[PDB]
Amino acid sequence: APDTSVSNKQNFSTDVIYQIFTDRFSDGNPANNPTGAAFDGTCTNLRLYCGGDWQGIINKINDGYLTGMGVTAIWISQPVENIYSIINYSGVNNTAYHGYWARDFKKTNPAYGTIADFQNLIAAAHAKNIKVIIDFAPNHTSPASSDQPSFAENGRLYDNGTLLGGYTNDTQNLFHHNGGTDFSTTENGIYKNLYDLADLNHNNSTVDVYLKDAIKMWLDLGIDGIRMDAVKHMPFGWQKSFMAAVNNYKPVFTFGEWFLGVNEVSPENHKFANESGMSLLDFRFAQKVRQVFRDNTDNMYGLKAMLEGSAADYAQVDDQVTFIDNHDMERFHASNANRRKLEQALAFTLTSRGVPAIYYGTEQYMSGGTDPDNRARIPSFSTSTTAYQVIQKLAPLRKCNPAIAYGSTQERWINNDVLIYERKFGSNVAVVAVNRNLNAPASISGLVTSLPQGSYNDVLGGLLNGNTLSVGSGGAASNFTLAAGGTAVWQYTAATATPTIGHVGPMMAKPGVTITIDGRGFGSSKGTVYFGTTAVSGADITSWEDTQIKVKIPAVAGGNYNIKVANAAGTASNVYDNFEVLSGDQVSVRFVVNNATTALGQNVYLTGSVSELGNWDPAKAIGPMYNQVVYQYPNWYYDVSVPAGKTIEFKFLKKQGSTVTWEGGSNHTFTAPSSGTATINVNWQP
Ligand SMILES: OC[C@H]1O[C@H](O[C@H]2[C@H](O)[C@@H](O)[C@@H](O[C@H]3[C@H](O)[C@@H](O)[C@@H](O[C@H]4[C@H](O)[C@@H](O)[C@@H](O)O[C@@H]4CO)O[C@@H]3CO)O[C@@H]2CO)[C@H](O)[C@@H](O)[C@@H]1O
Ligand SMILES: OC[C@H]1O[C@H](O[C@H]2[C@H](O)[C@@H](O)[C@@H](O)O[C@@H]2CO)[C@H](O)[C@@H](O)[C@@H]1O
Ligand SMILES: OC[C@H]1O[C@H](O[C@H]2[C@H](O)[C@@H](O)[C@@H](O)O[C@@H]2CO)[C@H](O)[C@@H](O)[C@@H]1O
Ligand SMILES: OC[C@H]1O[C@H](O[C@H]2[C@H](O)[C@@H](O)[C@@H](O)O[C@@H]2CO)[C@H](O)[C@@H](O)[C@@H]1O
Ligand SMILES: [Ca+2]
Ligand SMILES: [Ca+2]
């Protein structure tokens, strides 16, 4: 299969995701609707169930609404069984229509459907070339009060009908009892409750094993991807061990939610996207796009800076999931605003790097404030809007023009209101022109591109007042006027002759797992794949075609490797870096070091004998460690993903900038568990 096939669960860069709030999309089966005070068929009360389900989605996939738009993946509400209590929050009744108040990760939410409905959903989708992504929220169960056990369902957790435990009298310690977070620090937001949601303790073996088992059930059901909720709120080491469990079993594209506010740029966010095994929802991209096209609080130079910066900060910028709004933000379109603003933002997002996600109803110009006004029932299924048509014209380009799916991004012309950029990959180019100024045209002169000489029709066909482009020799375009609110797309595609790698997935796995390398120019006869200097050819390369290669990871030492391929003729490709070969299956272990006093700005880190611990390289040490919540300074702690059942030697160190002070004595040593978790407690050696 080619890189663009629905069967490619490892790469979403050529796809366009449509985010659906199941309950608010389409009620296809009135029989599973909740009843009484938990239900509102008119969907006037936005905190109750409106009746949307999997049957409805199946209906809209079959009647051509989604396929007509050019959507190729759908991301749906968390499918697991949620609590049944109607929660009164100071006067207002609330239900779990949203899917985020889990009670049992091994069963379905009956309001959405049965497991049979779920399987039918996967089948209907796959039959129409649409991938299915599910929301998954393992940070907590539901709202609980440890002293008012009668409140809601007391955050109760079930294992396929069997009561594991509740928030009140949690003697097993399945949850955290550290209070509620004030979001003051990253550590504070991880080990304390989010609002009143019972926080799961991932250091408890029962919880650890349970979640890893639960996700395997869904993988077996045929899902194509996972959206991980609240990743900034779970231990990073545990999450890596969780991603390893998925990748070492049945890898699927996974991306997490790490909220970023306006103008916020987080280095922790970057590190997590670069090292956890999963990518993230591109909040930096979204906040900036809103500032520029929506609220007008920044201009084109700020958009450019975000594009150049992110391309530098994220090791895999093409895996970040882009959007302009979602269920936790005001809808992009304001009731009174000019529609062209939304249309332009859509066009920009659809032709920009990364994986575009569209929140249901956007194409219908839905408006609404914060939760729950941003979650109204979709008003209609009309294919006659300009927004629907823009998506319909642009979504398909991600499949047919690799420059859009995998290309670099380059600014070719810019002012306060205008941005003209070029996407390029192999012998493929796309040039996009956007003039956010709704009142003034702009005179474009001096535009240079990589387009071959000739004339180019606007791919949008003038839908957004775009025009034809005339390119002379040297790729120099003749002067032209870019209309007020104008948006135009020009492109050129041709066969690529040299092997060019555009994507690799998964990005982290143990030896033996099969990875997918996507790109162009691979040729049709098997060549060679290199992991560092190690060559792999013949049988281990399970499939080889011009746009996709499937190969098993060789048994090399755990570590970071560059990947390169060479065609049958010996021609080598570009290098794709940052691939992590694990030392084996993983387990999450908590390391604790006592009496490690430091000076201000100086932090404690951990290093050791395996690649998962940096292999004694201080530049690769794990940390900085925590010392507020679970243990307090001068005792430090941290949850780390380490190879299961191995005997490891470790040492702690203090780092200030790049200046390091090693622990004295001999290495500490220990053997990792084969499964479940463990906690290692040692004293700092002077
Ligand atoms: O009654 C419980 C509520 O639970 C549900 O909330 C979900 C969201 O829908 C998820 O998408 C996600 O969103 C969180 C986000 O994970 C979290 O970081 C937080 O964001 C903070 C941010 O960290 C901080 O830097 C600052 O910018 O403020 C942000 C506020 O958004 O909040 C998001 C929104 O909840 O996770 C939570 C729970 O996992 C559900 O939506 C609600 O209807 C329900 O009330
Ligand atoms: O001509 C090459 C030149 O093109 C662009 O420069 C534009 C500039 O962005 C506009 O604001 C205006 O000043 O016209 C110039 C065209 O002469 C690129 O921005 C620039 O990097 C490049 O050299
Ligand atoms: O909370 C993290 C904090 O840890 C270290 O700060 C110590 C500091 O070194 C000690 O001298 C003492 O003052 O207590 C602090 C912990 O409360 C790091 O120095 C610091 O950068 C970091 O924020
Ligand atoms: O370079 C690998 C080496 O690193 C560690 O050695 C530390 C040592 O513990 C310190 O006391 C200090 O002398 O710096 C050394 C770094 O060179 C490991 O302890 C050791 O096993 C390993 O070989
Ligand atoms: Ca229903
Ligand atoms: Ca947590």
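The numbers used for chain A are those of Swiss-Prot, and the residues that appear cover 28-713, in sequence.
Keep in mind that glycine also has a Cβ here, set from the backbone N, Cα and C atoms.
Look at Swiss-Prot and you will find 127-128, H167, 172-174, 220-223, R254, 259-260, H354, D398, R402 tagged as substrate binding site. What Swiss-Prot lists as Ca(2+) 2 binding site is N166, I217, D226, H260. Here the residue is the original one, but Swiss-Prot notes a mutagenesis experiment at this spot, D256 to N: Reduces activity 23000-fold. Reduces activity 520000-fold; when associated with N-355. One entry in Swiss-Prot concerns the mutagenesis experiment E284 to Q. Its note says: Reduces activity 4100-fold. According to Swiss-Prot, the feature active site, proton donor maps to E284. According to Swiss-Prot, the mutagenesis experiment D355 to N carries the following note: Reduces activity 56000-fold. Reduces activity 520000-fold; when associated with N-256. Feature annotation from Swiss-Prot assigns domain 'IPT/TIG' to 526-607.
Where Swiss-Prot records a feature, it is marked here on the structure.
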residue : record                 : DSSP class
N166    : Ca(2+) 2 binding site  : coil
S173    : substrate binding site : coil
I217    : Ca(2+) 2 binding site  : helix
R254    : substrate binding site : strand
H260    : substrate binding site : helix
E284    : mutagenesis position   : coil
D355    : mutagenesis position   : coil
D398    : substrate binding site : coil
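Listed recorded positions: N166, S173, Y222, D256, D398. Those with a CB atom under 6 Å from ligand 2: none.
With respect to Cβ neighbours within 10 Å, the binding-site residues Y127, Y222 differ, and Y222 shows the lowest count. Considering only the recorded positions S173, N220, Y222, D256, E284 (mutagenesis position) has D256 as its nearest partner by CA-CA distance. In terms of C-alpha distance, the listed recorded positions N166, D226, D256, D355 place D226 closest to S173 (substrate binding site). In the three-state DSSP classification, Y127 (substrate binding site) falls within coil. The most densely surrounded of the recorded positions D226, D355, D398, judged by C-beta neighbours within 10 angstroms, is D226.
By the rule that a residue counts when its Cβ sits under 6 Å from some atom of ligand 1, the recorded positions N220, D226, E284 yield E284.
Cβ neighbour count for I217 (Ca(2+) 2 binding site) (all protein chains, 10 Å cutoff from its Cβ): 25. In three-state terms derived from DSSP, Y222 (substrate binding site) belongs to neither a helical nor a strand segment and is classed as coil.
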